[PDB]
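Working notes, beginning with the structure itself.
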Amino acid sequence: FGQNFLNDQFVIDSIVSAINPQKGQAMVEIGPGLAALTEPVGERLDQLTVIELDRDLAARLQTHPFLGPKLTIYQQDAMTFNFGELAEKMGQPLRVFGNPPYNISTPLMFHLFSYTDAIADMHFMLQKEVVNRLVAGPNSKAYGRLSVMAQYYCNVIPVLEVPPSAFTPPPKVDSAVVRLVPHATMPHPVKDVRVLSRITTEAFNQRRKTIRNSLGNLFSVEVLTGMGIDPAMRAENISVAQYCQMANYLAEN
Ligand SMILES: [Cl-]
Ligand SMILES: [Cl-]
């Protein structure tokens, strides 16, 4: 449980103009809620898809006077949803947007990243501290596994800052809308993304320990220094490119 609904008309119109929905596109809203974004987005379209977990909230959109005829509604967890299959059915990549429940906001990005070409872009309302993590550069408390994985997959652009008073009820923290665009060309292509995922996982479990300590399991001291990496570095010190280099190393050797 845990839902906060956008109430601010001027913020909503900002988010909507930021998303810039256009007829012909395959928009998919996650957590439409009380139709705060769904209404104004819907008005611009002839067809819309929404995934809403709450049984009552999904039922209400079904009988909405204007949205009703335009909507395909999936009453379920967005985590269990095959977006690739939808993009296949739609015949084009999806523009996913909305306000995912906090409890799945991190896993859903990962889920969505794996469909790669099936997603045109994403506009999400998320906790501020998560937006900080997504866009974080090295040498920061916010820089972590998520930073590296998201930046591997996507251009990450913070779009709008949203204070709690634009929600009923207000949340305990600040929020931000973030745009994520899967890379047309991978800046740091990686032969096996599973390896990058693993390196980052094991690296960031031991943030304080040095890369030499934290992943002496996977790389010898010579391998790291042969890559230009200082073994005395902690996980926060290693650039996104460097992580991708290490992943490419293990896959090729
Ligand atoms: Cl309503
Ligand atoms: Cl992290």
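We number chain A the same way Swiss-Prot does; the residues here are 15-267, in that order.
Every residue gets a Cβ built from N, Cα and C, even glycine.
Residues annotated as S-adenosyl-L-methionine binding site in Swiss-Prot, with similarity to another entry given as evidence: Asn18, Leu20, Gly45, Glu66, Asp91, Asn113. Counting only same-chain residues at least 6 apart in sequence, those with a Cβ under 8 Å from the Cβ of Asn113 (S-adenosyl-L-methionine binding site) are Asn18, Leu20, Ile44, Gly45, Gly47, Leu51, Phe138, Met139. DSSP classifies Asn113 (S-adenosyl-L-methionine binding site) as coil under the three-state reduction.
For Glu66 (mutagenesis position), the same-chain residues 6+ apart in sequence whose C-beta sits under 8 angstroms from its C-beta are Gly45, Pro46, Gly47, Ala72, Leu75, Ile87, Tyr88, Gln89. For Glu66 to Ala, Swiss-Prot lists a mutagenesis experiment annotated as follows: Loss of activity. Overexpression of the mutant has a negative effect on cell growth, probably because it sequesters the small subunits in the free form and limits their participation in the translation cycle.
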Around the Cβ of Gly45 (S-adenosyl-L-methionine binding site), the count of other Cβ atoms that are within 10 Å: 25
Pairwise Cα distance maximum in Å, S-adenosyl-L-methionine-binding residues per record: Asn18, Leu20, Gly45, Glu66, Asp91, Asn113: 20
